[PDB]
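Remarks on the structure that follows.
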Amino acid sequence: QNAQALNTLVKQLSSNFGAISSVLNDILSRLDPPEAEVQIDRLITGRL
Amino acid sequence: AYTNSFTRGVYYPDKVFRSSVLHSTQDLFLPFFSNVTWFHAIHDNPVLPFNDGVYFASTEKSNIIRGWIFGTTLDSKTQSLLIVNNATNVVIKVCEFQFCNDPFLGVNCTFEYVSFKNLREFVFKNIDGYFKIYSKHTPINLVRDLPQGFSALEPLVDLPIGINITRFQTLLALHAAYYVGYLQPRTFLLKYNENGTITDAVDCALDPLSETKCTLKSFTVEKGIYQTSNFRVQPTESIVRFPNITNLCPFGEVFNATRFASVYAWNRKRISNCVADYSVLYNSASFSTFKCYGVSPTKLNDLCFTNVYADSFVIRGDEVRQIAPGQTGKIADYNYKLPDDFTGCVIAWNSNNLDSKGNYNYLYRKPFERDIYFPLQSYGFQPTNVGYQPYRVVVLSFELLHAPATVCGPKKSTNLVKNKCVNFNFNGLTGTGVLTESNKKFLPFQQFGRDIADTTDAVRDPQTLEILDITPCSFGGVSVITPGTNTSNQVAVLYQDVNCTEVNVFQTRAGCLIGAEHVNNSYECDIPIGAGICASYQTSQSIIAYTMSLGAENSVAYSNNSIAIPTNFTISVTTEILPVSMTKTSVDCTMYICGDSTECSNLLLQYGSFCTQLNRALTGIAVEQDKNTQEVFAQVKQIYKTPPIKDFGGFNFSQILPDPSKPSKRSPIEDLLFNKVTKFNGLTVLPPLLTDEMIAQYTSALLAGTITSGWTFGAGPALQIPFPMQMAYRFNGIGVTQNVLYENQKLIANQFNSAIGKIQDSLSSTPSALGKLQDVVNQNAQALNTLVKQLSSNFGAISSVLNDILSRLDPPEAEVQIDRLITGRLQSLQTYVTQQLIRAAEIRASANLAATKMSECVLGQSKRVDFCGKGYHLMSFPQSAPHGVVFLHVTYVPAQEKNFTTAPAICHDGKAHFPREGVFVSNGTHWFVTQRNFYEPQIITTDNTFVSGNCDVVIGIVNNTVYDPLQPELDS
Amino acid sequence: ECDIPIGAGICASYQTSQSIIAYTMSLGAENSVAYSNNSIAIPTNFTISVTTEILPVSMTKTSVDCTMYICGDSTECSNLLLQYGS
Amino acid sequence: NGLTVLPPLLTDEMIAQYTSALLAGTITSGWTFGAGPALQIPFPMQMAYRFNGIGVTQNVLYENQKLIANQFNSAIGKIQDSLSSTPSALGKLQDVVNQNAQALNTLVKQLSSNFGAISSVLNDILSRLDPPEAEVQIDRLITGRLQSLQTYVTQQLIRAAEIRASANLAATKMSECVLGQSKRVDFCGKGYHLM
Ligand SMILES: *[C@@H]1O[C@H](CO)[C@@H](O[C@@H]2O[C@H](CO)[C@@H](O)[C@H](O)[C@H]2NC(C)=O)[C@H](O)[C@H]1NC(C)=O
Ligand SMILES: *[C@@H]1O[C@H](CO)[C@@H](O[C@@H]2O[C@H](CO)[C@@H](O)[C@H](O)[C@H]2NC(C)=O)[C@H](O)[C@H]1NC(C)=O
Ligand SMILES: *[C@@H]1O[C@H](CO)[C@@H](O[C@@H]2O[C@H](CO)[C@@H](O)[C@H](O)[C@H]2NC(C)=O)[C@H](O)[C@H]1NC(C)=O
Ligand SMILES: *[C@@H]1O[C@H](CO)[C@@H](O[C@@H]2O[C@H](CO)[C@@H](O)[C@H](O)[C@H]2NC(C)=O)[C@H](O)[C@H]1NC(C)=O
Ligand SMILES: *[C@@H]1O[C@H](CO)[C@@H](O[C@@H]2O[C@H](CO)[C@@H](O)[C@H](O)[C@H]2NC(C)=O)[C@H](O)[C@H]1NC(C)=O
Ligand SMILES: *[C@@H]1O[C@H](CO)[C@@H](O[C@@H]2O[C@H](CO)[C@@H](O)[C@H](O)[C@H]2NC(C)=O)[C@H](O)[C@H]1NC(C)=O
Ligand SMILES: *[C@@H]1O[C@H](CO)[C@@H](O[C@@H]2O[C@H](CO)[C@@H](O)[C@H](O)[C@H]2NC(C)=O)[C@H](O)[C@H]1NC(C)=O
Ligand SMILES: *[C@@H]1O[C@H](CO)[C@@H](O)[C@H](O)[C@H]1NC(C)=O
Ligand SMILES: *[C@@H]1O[C@H](CO)[C@@H](O)[C@H](O)[C@H]1NC(C)=O
Ligand SMILES: *[C@@H]1O[C@H](CO)[C@@H](O)[C@H](O)[C@H]1NC(C)=O
Ligand SMILES: *[C@@H]1O[C@H](CO)[C@@H](O)[C@H](O)[C@H]1NC(C)=O
Ligand SMILES: *[C@@H]1O[C@H](CO)[C@@H](O)[C@H](O)[C@H]1NC(C)=O
Ligand SMILES: *[C@@H]1O[C@H](CO)[C@@H](O)[C@H](O)[C@H]1NC(C)=O
Ligand SMILES: *[C@@H]1O[C@H](CO)[C@@H](O)[C@H](O)[C@H]1NC(C)=O
Ligand SMILES: *[C@@H]1O[C@H](CO)[C@@H](O)[C@H](O)[C@H]1NC(C)=O
Ligand SMILES: *[C@@H]1O[C@H](CO)[C@@H](O)[C@H](O)[C@H]1NC(C)=O
Ligand SMILES: *[C@@H]1O[C@H](CO)[C@@H](O)[C@H](O)[C@H]1NC(C)=O
Ligand SMILES: *[C@@H]1O[C@H](CO)[C@@H](O)[C@H](O)[C@H]1NC(C)=O
Ligand SMILES: *[C@@H]1O[C@H](CO)[C@@H](O)[C@H](O)[C@H]1NC(C)=O
């Protein structure tokens, strides 16, 4: 059960939560800050 | 004068059909028990205000009222609705009819239509010009005064008259008791019957009892104390204070400047120490656009700023879009960059007539740096160019940091009122509070103070340099103490944590108690209030308050040589009820969140395993409930059965054994307990693995095993043993010799049977006995009902209905509305599951306790004090119950006592004799030894005591003799 | 004896040539006691048995770095995260 | 800020009266008030029976009574000196008080966070933005503050369950140790329990 809980927590990084992309480096490399704060806030809320 | 008007003035707030439901809505309703004007139509036709809508009622006998007129001046200057009821043809016109000087009835129109015993009540309201008509027909028989009763008005007609109605008038026939009520924005609970007609209502602001009913969403309130609201004092007046400065801001030198600077070398002018009147700029029609990112366009009249800078330069029209955060181009990146957190607004308009004459004087090339084959390029602006024309753009940078302001608008100040709750406005900062003098020595440069929560603590008055503390206006809780509505409508009100100042007055440490009479005589408290005070309903009847009694006072007659030993006993039976299991719910993630919607399901797929991990948790709960039941009941390896002949030594168990004559072989007591305890959204209920018949078979096997084999089936194999010896050994196990059992066997059996009969009467007459199980069933039903009701919440979407959202917006907006609804519903599911996990853990702990008691109480005999009820434990018998188990505990309780003298030791020849068991007693002339828990005097002999040491050490030794049974055997 | 539970007293198992069967679960062999007021069963010899009881005592002492997890090596993400306090 | 504390129903004076009644009952009647009614019994015989309950013959008590009394009084003096000299004795209660104070202070401190809004102060939000933007800023702040309340409530429920378990253990020990005599090893302290 503990191994499964940790594996699920690690797997959760692959979820999008509505953003244009789940990968942070491609989010930062494509969008200007004025939209980046929104996309980052969405990912922060989901991960928190 | 007031009357008992009850619930008049209620109309259907909307056009939705509902039945068998209590609906809470906010709308314009008639206040309960309010004043309604009583008019006469004999031998009184004033013009009344309409406010935001008026309720109408009338009682007629000759059709006096035949048409309403609505308007403002009644003088042919505006359109006026004219309604005439002649024959059976309704005719409606809204032309500017010329009415007589005194309208009476004898015994530009935009919408034309042509077709006491009875009261016809109507509702006429105008919402955005739309005239909505409601009505209801019902017979009554009352002429003298206001009719008593309730009647709801349905809508029938909607006339598009388009008149703003603020006053109305009636028509009297001169040779009809009509009623006028007024609506207020009150919250009401409307009760719809089986036919969808509302028959009653509760006005949530009539009084504290109505507040309790409104809070608890029911028309019946149970006995107890409820916390329903909070008292808050309202402000009386506003205070507006600004610096008394009369200097005018030089806006003319900025907006009407002769020449603008180049974008590569733009000017930065400071405007300060002046009054900025923005009405001139607002009134000027010369501006083409006003788009602000800093402040809202309607707040500039009230708000004022610490500093203003005017950035003045000319750009190309097609580049106007480029002056914004996040935008790029030859301007945004190389010569004029704005910050992405810029606060203020960029305003631009064309200037073709003067700015362009071609004009080649405008040259172009981090935020706000002026970096003074060249990198320098220019535009050719020509007077014949809309977009390519030279736009004049001015960027106003506003500093909103909390600091002293110097440029504030043209608003006159008022006087300041101290020690009163007021609505203040200091340089655009608004709020409500009491402004008082303070002794906080702020430094001359400090303008604002802050609290731990970052709220404003104090301000410096811009006209007089003093510091005022802001203390929020007085507030506090209000508690209502009330008996149930099936008894009396009298209530008491407790004002929480306040003294009887700001608000038959009784001062307590809990607050100000109003309405209860203080009685000094004590009783046991019934409804607790707090701080040692409880209240009850007693006698002519009124609410009383008193200090709670802790019990009767009983001093102890302590002495060093007196012991009390019980002489008689009584057998009592108590009932212990414990929860064992809970309903095995299961939730379908897809149908619940995204019911029969492919698009919603496709969007849900992006969240992965978030729900199915709760599905896993719920599966674990469902499995562990059967594990708990299995562990609680399956303690016997075999199914035992009783003999056909119930020869149990005089003990009658026919009232606890299964009854063969029933369709299900249950005992009568079990029938009594079972006779006392009483969708399409993915919520289902799974059946239990073990049926009621199977549970009854296990309990029958356990009972037959206990009676026929004692503890032997628990310890090892089931070894049969007679019940009288089983009972004798259970008595021996508590330090009571079996001869008491044999002497009192008939009394014990009769007391047991009578106690069981008393259990039947108690279970048949006291409903609260099974509250521990009724509360769990009610909590689970309430949790499911709350989860189902939660679907009606909007969570910010344009509509709560998924089919209406999907049916109304294109994907680019529907996806946003759907993600919002998904987020809300996922939070609801997470909350539900977490609460279920905590409740399941509590139930599991209870089940473990029940199993421990079962094992250590029925199969054996417990020596742990108060483990199996008060008294000396003998045995327990299990009985099944819905979702639980009930234990019948048979205990030994001393009944009668006598005061006897005692002694620590007896001397014989100087030796000290001590008891092996029991105590020494004296009846006043002779010393005896008897068991501690039952008076049974025996002669003190050498076979009860032993010799150790001598008389010269022990304090309190008494002189006596010790009998040696051998002495007379050798003497005789 | 019940093997794969179905519900409402019905259990299933894989038995005999082999096929899936369904049946009412057994509660044990039936054995009535020849109860009378003058009969006792007393053991004459005994056997010593040993049973094993297993209980969990501890669990893995995990630790989670919220900053590295949420905003791994990203200054902008860290600066935005700083607004959420404790 | 809407955060209040309710008084307890039973005051300290009433609790002291209950403990006085329980101690007087124990001293004057042994276990008899627990089993049934409070029936007086002399202390030396009560002590002899307490000795019998642990497998120690009462004759040792009666022969050694003077020394036993002196050791008892000296031991009581030792409790007085221990409580007067060891501050850490009340850590189990100080930590719970500190945890509740910390929870309330963190809840109050949470008001300073923005959660993405332009400003944490609601009055400056309303005084600067028109309703069409105000609804967005306000619902965002409402969502954040509601989440903070939900976290507080969940932590409070778990701590309450732990306190309930501790209270049940304390009540069980009270019932099976003060009113009677415990034969359960190390249940009511190390050694052979007397009272
Ligand atoms: C609603 O009708 C009222 C009644 O005429 C209108 O208020 C009047 O407005 C005039 C014009 O300034 C004033 O001189 C009158 O004093 C007002 N009447 C009263 C009774 O105060 C009002 O403008 C209408 N409003 C709407 C939204 O239609
Ligand atoms: C603004 O400050 C920057 C440094 O922060 C100055 O940059 C200098 O630019 C000149 C010419 O481009 C270089 O020779 C220097 O090496 C740069 N650095 C320093 C430290 O001088 C820039 O010149 C400043 N601009 C203005 C208008 O003041
Ligand atoms: C102990 O108390 C019980 C009642 O609680 C006594 O039983 C009654 O005794 C009286 C005395 O003769 C009779 O009149 C009644 O018929 C008895 N009642 C029942 C229900 O049997 C009992 O006698 C008392 N014991 C002693 C030794 O006095
Ligand atoms: C054992 O208890 C049962 C149940 O009370 C007794 O049966 C009751 O009394 C008469 C017997 O003359 C029956 O006809 C009634 O129908 C029974 N009452 C009820 C409510 O069913 C029975 O007599 C008792 N037997 C002994 C030996 O005490
Ligand atoms: C206390 O008990 C003693 C012993 O049971 C009683 O003394 C006996 O009294 C009876 C009177 O019926 C005589 O027959 C015996 O001779 C007495 N015993 C002895 C050893 O002499 C005594 O009476 C009881 N106390 C009271 C006050 O009655
Ligand atoms: C028991 O017997 C005698 C008097 O009846 C007492 O015993 C003597 O007491 C005196 C006074 O303290 C001593 O000097 C002797 O040593 C004692 N002799 C013995 C043999 O013990 C005694 O006081 C009596 N007991 C009571 C309770 O009165
Ligand atoms: C007690 O009963 C046990 C039952 O298991 C007996 O065990 C066996 O008894 C047979 C009878 O002769 C012997 O052949 C075996 O040697 C026994 N088993 C073992 C492991 O030794 C046991 O003998 C009985 N004891 C007595 C004293 O009768
Ligand atoms: C209601 O009418 C009565 C008529 O006597 C009047 O005394 C009373 O003041 C009115 N109610 C209010 C709130 O003014
Ligand atoms: C009543 O009779 C008059 C007679 O001319 C007629 O004009 C009028 O239309 C009638 N009233 C209605 C409401 O039709
Ligand atoms: C009718 O409305 C017109 C507007 O189209 C207005 O000019 C005229 O004065 C109105 N006449 C009456 C009688 O209301
Ligand atoms: C509802 O309508 C049915 C129709 O027959 C009638 O029988 C019933 O009495 C009505 N209920 C009420 C409360 O009027
Ligand atoms: C600009 O000039 C117009 C023309 O008379 C004048 O009405 C206006 O008040 C002036 N305003 C500013 C800000 O220059
Ligand atoms: C007006 O402002 C001046 C500037 O300091 C100040 O002295 C004065 O008190 C203000 N007027 C009033 C009525 O407070
Ligand atoms: C209150 O009165 C109702 C009348 O229907 C009754 O059913 C209920 O049992 C009563 N409750 C109490 C506590 O008296
Ligand atoms: C009135 O109540 C307050 C608490 O609300 C208390 O502090 C104050 O001492 C009381 N006044 C008197 C005179 O006791
Ligand atoms: C005690 O009871 C008497 C009864 O007359 C009453 O007058 C008195 O005020 C009471 N005292 C208190 C403190 O309640
Ligand atoms: C016995 O003493 C108790 C107090 O210890 C007293 O309440 C009771 O009345 C006494 N009974 C007799 C019979 O003396
Ligand atoms: C009880 O105390 C009294 C008073 O000191 C004393 O005289 C007597 O000897 C004592 N009796 C016993 C049995 O302790
Ligand atoms: C002994 O008694 C038990 C139960 O009383 C019975 O099942 C068994 O058949 C009996 N055996 C013999 C040999 O009598």
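Note that chain C is numbered according to Swiss-Prot, with residues 661-676, 689-758 shown in order.
Per deposition record, electron microscopy, 3.2 Å.
Cβ atoms are placed via backbone N, Cα and C, with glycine included.
Quick look at what Swiss-Prot annotates:
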type	residues	note
MUTAGEN	C:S673 to A	No effect on O-glycosylation by host GALNT1
MUTAGEN	C:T676 to A	Partial loss of O-glycosylation by host GALNT1
VARIANT	C:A701 to V	In strain: Beta/B.1.351, Iota/B.1.526
VARIANT	C:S704 to L	In strain: Omicron/BA.2.12.1
VARIANT	C:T716 to I	In strain: Alpha/B.1.1.7
Exercise. Near chain B, which of the recorded positions C:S673, C:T676, C:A701, C:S704, C:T716 can you find when the cut-off is a Cβ distance under 8 Å?
Worked result: C:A701, C:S704
For this session: Measuring CA to CA, name the entry from the recorded positions C:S673, C:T676, C:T716 that ends up nearest C:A701 (variant position).
Result: C:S673
For this session: May I ask for the distance between C:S704 (variant position) and C:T676 (mutagenesis position), taken between their Cα atoms and rounded to an integer number of Å?
Result: 31
For this session: Provide the number of Cβ atoms within 10 Å of the Cβ of C:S673 (mutagenesis position), excluding the reference atom itself.
Result: 13
Exercise. Counting only residues 6+ apart in the same chain, whose Cβ is under 8 Å from the Cβ of C:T716 (variant position)?
Worked result: none
Problem set entry | Secondary structure of C:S673 (mutagenesis position) (DSSP, helix/strand/coil) | strand
Exercise. Taking the recorded positions one at a time (C:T676, C:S704), which has its Cβ surrounded by the most other Cβ atoms within 10 Å?
Worked result: C:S704
Problem set entry | Cβ neighbour count (within 10 Å, all chains shown) around C:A701 (variant position) | 8
